[PDB]
Amino acid sequence: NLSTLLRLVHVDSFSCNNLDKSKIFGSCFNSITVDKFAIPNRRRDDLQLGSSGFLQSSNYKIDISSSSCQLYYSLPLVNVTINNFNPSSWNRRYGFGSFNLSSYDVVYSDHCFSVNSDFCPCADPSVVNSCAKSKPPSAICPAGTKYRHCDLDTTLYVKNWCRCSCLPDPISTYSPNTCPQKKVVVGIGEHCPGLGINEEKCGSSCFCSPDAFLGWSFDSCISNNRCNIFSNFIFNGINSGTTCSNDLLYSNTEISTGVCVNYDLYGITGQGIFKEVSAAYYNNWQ
Amino acid sequence: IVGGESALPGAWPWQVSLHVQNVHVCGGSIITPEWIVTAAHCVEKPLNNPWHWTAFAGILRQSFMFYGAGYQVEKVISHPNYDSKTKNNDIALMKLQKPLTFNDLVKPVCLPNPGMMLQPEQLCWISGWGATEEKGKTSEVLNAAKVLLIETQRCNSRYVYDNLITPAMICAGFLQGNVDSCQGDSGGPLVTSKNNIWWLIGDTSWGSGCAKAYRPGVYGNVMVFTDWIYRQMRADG
Amino acid sequence: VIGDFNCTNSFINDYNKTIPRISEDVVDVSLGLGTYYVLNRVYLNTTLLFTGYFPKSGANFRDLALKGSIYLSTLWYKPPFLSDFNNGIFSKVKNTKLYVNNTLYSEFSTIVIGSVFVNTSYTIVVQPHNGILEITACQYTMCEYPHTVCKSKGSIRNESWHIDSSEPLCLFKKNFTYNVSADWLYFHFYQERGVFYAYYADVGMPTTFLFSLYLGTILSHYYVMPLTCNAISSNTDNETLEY
Ligand SMILES: *[C@@H]1O[C@H](CO)[C@@H](O[C@@H]2O[C@H](CO)[C@@H](O)[C@H](O)[C@H]2NC(C)=O)[C@H](O)[C@H]1NC(C)=O
Ligand SMILES: *[C@@H]1O[C@H](CO)[C@@H](O[C@@H]2O[C@H](CO)[C@@H](O)[C@H](O)[C@H]2NC(C)=O)[C@H](O)[C@H]1NC(C)=O
Ligand SMILES: *[C@@H]1O[C@H](CO)[C@@H](O)[C@H](O)[C@H]1NC(C)=O
Ligand SMILES: *[C@@H]1O[C@H](CO)[C@@H](O)[C@H](O)[C@H]1NC(C)=O
């Protein structure tokens, strides 16, 4: 029911794309997919219908070629919590923890990177021994992944000078093709594979420093002592399925006694006069 | 030359290879038919006695003669303020005893005038006889590649050279790699396209490998040494 | 073969005997057994002559309950176990009570009614979950070897009769409750003019109304899934399955 949804939720703005709100009040669909996430205060303009912002590039992409709606509602700050979890798999493989931020704070991704399975931010310590200038730390990488690519070469008089890849940082590197970490853009219904990891602060087992994870920021979402959360509704098919409306023609009207009224009760037609009479012979199925 | 292609017999008559002891070692370029411009690191003390030097022109594949059909170098003039440690002022001049009359596929390149107003990311071309991928042999055929000029301020970063480029030297190539010259590409004509005429503005002096990341090529800037070349020509006659 | 999908092929027997059982004490309508109340109508003190689908006085029953321990059988999913839903059936089932740590658990078999038991058709399933009847009629994906395991005194197998990665289109879904400590349960199923009806009763002679659904087709077949368990043997507590 549309009336019950907008009443129990403090709706602030509701707009639909490629769909009219007139046909929503009474129809039949196949399925409804709902996506919910918080709204950053500074990035509040990146949720428009078409924008190359930080949210639509690394957090969530909004499809345009499908009939969908946008719901902007607020939630009270009492008895509420925000879950900040990293959906990346290879990042937590090398010992990733949490952002460790204060309450009422959300984490958004602006620089996302995608790597393959054969990837290890760790160098072979047997090779780094012959290095004197810009010697990176090294440790034992688990099996199945190649070590960090580093080369030893002399320029004019420096015998021990080792050069590696992903310098200075994967966010802004001079040779993106040499570094295995490559920038990626999230698609329709896809998360970010992972964030950039500073190889200079990585590596016992290869354990990157918590400050080496770059390519993310945070911002508060408090507005009028309330938190802003976005909701997106996508309809799959129309004039079919079983997910129909309720307030189309039956809005739970009141019983009007005294005058004769048409009957559509449980599949029966006719007219008659109503009269309230106290009875107790009815059961829970009659 | 790495990542390039074989140079067709077009119009590139500004590459002269110097042969000593019947084997190619270093190349050079010509600006006037009385001198040869090349690097100075191959003109060290063990490489004295310029009488044992020959020059070939208009020869793409390095097999057309044997101890003959060449131009004997009369005298070689090098830069007096040359340092063997930092490799600064690495420009040498070789004078031929032959007139070298102009003919087909024989056309020198004019010197760059002061105030060229070169673009930062200017396009350039390289050519020479060197290895193919890494630590290879001398290429039998002539190959060429395309390079770009990078800024000296970006070339002096602590991760690429750590401030080891003098103001008389410039950097060029690609920071991503796969385009660089290996050992054996001494001298080399670094020309560019401007005003429908090529200008020799670079000269390969030294390098750190080829096709390696964060290790671009080093080319000598002949802009400062423009007055030094004119002084040697006037003092000759 | 019930469905058209592969559930499992682990230790499947070839054939067996599997003779049906016929019982005594035929129906007696002299007290109310075999009849059912009206759909949603209340009839006061009077005599009504109703023309409906009722069983014949003096008819025998057939035991279709199947119990397995380790191995299944191919003939279990073949006639005459796969009867025809001509006009309707009347079932008299009992709740198998199991006592574990002074706790009462009652489970019985599952009835499945349909037409061809395929994705492009509808299928009605009524399975009990510790006193909760889940009557759903969706377009499930039935496999060639449907079965169901017991919750209390679980077997060494897993319940797997349908596999679907997404929720299919369903026309009816609602749960019902009944007395767990009951002794016998009765059900009525029949169709007329393209609509389907269902009835259930835990205590008493007549039967109560459940729902009425419109399908537009004509169902022809029905089958009763076997209940694989371990506490329905002779060495365990003496109790059998009857349907
Ligand atoms: C239930 O219905 C029966 C059948 O009509 C009723 O029995 C008759 O009721 C009328 C009305 O009082 C009497 O005149 C007849 O003598 C009754 N006949 C018999 C055989 O008993 C019965 O009274 C009804 N019960 C009620 C209304 O409580
Ligand atoms: C009818 O009852 C069953 C059993 O309690 C419900 O099935 C449960 O559904 C929830 C929600 O998906 C699951 O978390 C449980 O695991 C299910 N239990 C079992 C035993 O399958 C079913 O949802 C109920 N139907 C309705 C319409 O409420
Ligand atoms: C007409 O009859 C109905 C039902 O008997 C009654 O409810 C209504 O009050 C009557 N109208 C008037 C004007 O008395
Ligand atoms: C269930 O059956 C038991 C035993 O007959 C009875 O005591 C109990 O009242 C019944 N419960 C209901 C809700 O009918």
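First residue shown is number 1, and so on along the chain.
Cβ coordinates come from backbone N, Cα and C, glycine included.
According to Swiss-Prot, the feature active site, charge relay system maps to B:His41 (among others), an assignment based on experimental evidence. All protein chains considered, the CB of B:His41 (active site, charge relay system) has 18 other CB atoms within 10 Å.
Sequence annotations record features per position, and here Swiss-Prot assigns active site, charge relay system to B:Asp90 (among others) based on a curator's inference. Contacts of B:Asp90 (active site, charge relay system) defined by a Cβ separation under 8 A and a same-chain sequence distance of 6+ are given as B:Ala39, B:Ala40, B:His41, B:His79, B:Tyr82, B:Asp203, B:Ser205, B:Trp206, B:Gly220, in order along the sequence.
Marked as active site, charge relay system by Swiss-Prot on the basis of a curator's inference: B:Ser186 (among others). Counting only residues at least six positions away in the same chain, the Cβ atoms of B:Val25, B:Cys26, B:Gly27, B:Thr38, B:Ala39, B:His41, B:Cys42, B:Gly128, B:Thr204 sit under 8 Å from the Cβ of B:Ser186 (active site, charge relay system).
Quoted from Swiss-Prot, the note on mutagenesis experiment B:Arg61 to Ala (Swiss-Prot position 316) is: No effect on catalytic activity or HKU1-CoV viral entry. Annotation note: B:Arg61 (mutagenesis position) sits in a coil segment as assigned by DSSP.
Among the sequence features in Swiss-Prot, the mutagenesis site B:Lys85 to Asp (Swiss-Prot position 340) is noted as follows: No effect on HKU1-CoV viral entry. Of all the Cβ atoms in the protein chains shown, 7 others lie within 10 Å of the Cβ of B:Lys85 (mutagenesis position).
Secondary structure at B:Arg154 (mutagenesis position), as computed by DSSP, is helix. For B:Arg154 (mutagenesis position), applying a Cβ distance below 8 Å and a minimum sequence separation of six or more within one chain yields B:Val160. Annotation of the published mutagenesis B:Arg154 to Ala or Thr (Swiss-Prot position 409) in Swiss-Prot: No effect on catalytic activity. Reduces HKU1-CoV viral entry; the original residue is retained in the structure shown.
Quoting Swiss-Prot on the mutagenesis of B:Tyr161 to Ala (Swiss-Prot position 416): No effect on catalytic activity. Almost abolishes HKU1-CoV viral entry. In the three-state DSSP reading, B:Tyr161 (mutagenesis position) counts as coil. The local packing around B:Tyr161 (mutagenesis position), expressed as other Cβ atoms within 10 Å of its Cβ over all shown chains, amounts to 18.
For B:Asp162 to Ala or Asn (Swiss-Prot position 417), Swiss-Prot lists a mutagenesis experiment annotated as follows: No effect on catalytic activity. Almost abolishes HKU1-CoV viral entry. Here B:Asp162 (mutagenesis position) comes close to B:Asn156: these same-chain residues lie at least six apart in sequence, with C-beta atoms under 8 angstroms from its C-beta.
Around the Cβ of B:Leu164 (mutagenesis position), a 10 Å sphere holds 17 further Cβ atoms from the protein chains shown. Looking at Swiss-Prot, you'll find the mutagenesis B:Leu164 to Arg, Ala or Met (Swiss-Prot position 419) noted as follows: No effect on catalytic activity. Abolishes HKU1-CoV viral entry.
In Swiss-Prot, the entry for mutagenesis B:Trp206 to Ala (Swiss-Prot position 461) states: No effect on catalytic activity. Abolishes HKU1-CoV S protein-binding and viral entry. The structure shown retains the original residue.
For B:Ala213 (mutagenesis position), the same-chain residues 6+ apart in sequence whose C-beta sits under 8 angstroms from its C-beta are B:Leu175, B:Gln176, B:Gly177. Swiss-Prot documents B:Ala213 to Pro (Swiss-Prot position 468) as a published mutagenesis change and attaches the note No effect on HKU1-CoV viral entry.
Annotation of the published mutagenesis B:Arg215 to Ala or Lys (Swiss-Prot position 470) in Swiss-Prot: No effect on catalytic activity. Abolishes HKU1-CoV S protein-binding and viral entry; the original residue is retained in the structure shown. Using a 10 Å Cβ-Cβ cutoff, B:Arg215 (mutagenesis position) registers 21 neighbours.
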Next item on the list: Kindly assign B:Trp206 (mutagenesis position) to one of the three DSSP-derived states: helix, strand or coil.
Entry: strand
Note to self: Rounded to a whole angstrom, what is the C-alpha distance between B:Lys85 (mutagenesis position) and B:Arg61 (mutagenesis position)?
What the structure shows: 34
Check: For B:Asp90 (active site, charge relay system), which DSSP three-state class applies?
Finding: coil
Next item on the list: Could you check which of the mutagenesis positions (B:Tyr161, B:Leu164, B:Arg215) sits closest to B:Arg61 (mutagenesis position), going Cα to Cα?
Entry: B:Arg215
Margin query: Using a Cβ cut-off of under 8 Å to chain A, which of the recorded positions B:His41, B:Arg61, B:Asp90, B:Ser186 qualify?
Written below: none
Checklist line | Distance [Cα-Cα, Å, rounded] between B:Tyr161 (mutagenesis position) and B:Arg215 (mutagenesis position) | finding: 8
Next item on the list: Can you grab the distance from B:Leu164 (mutagenesis position) over to B:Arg215 (mutagenesis position)? Cα atoms, rounded to a whole Å.
Entry: 12
Note to self: Return the count of C-beta atoms lying within 10 angstroms of the C-beta of B:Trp206 (mutagenesis position), excluding that atom itself.
What the structure shows: 17
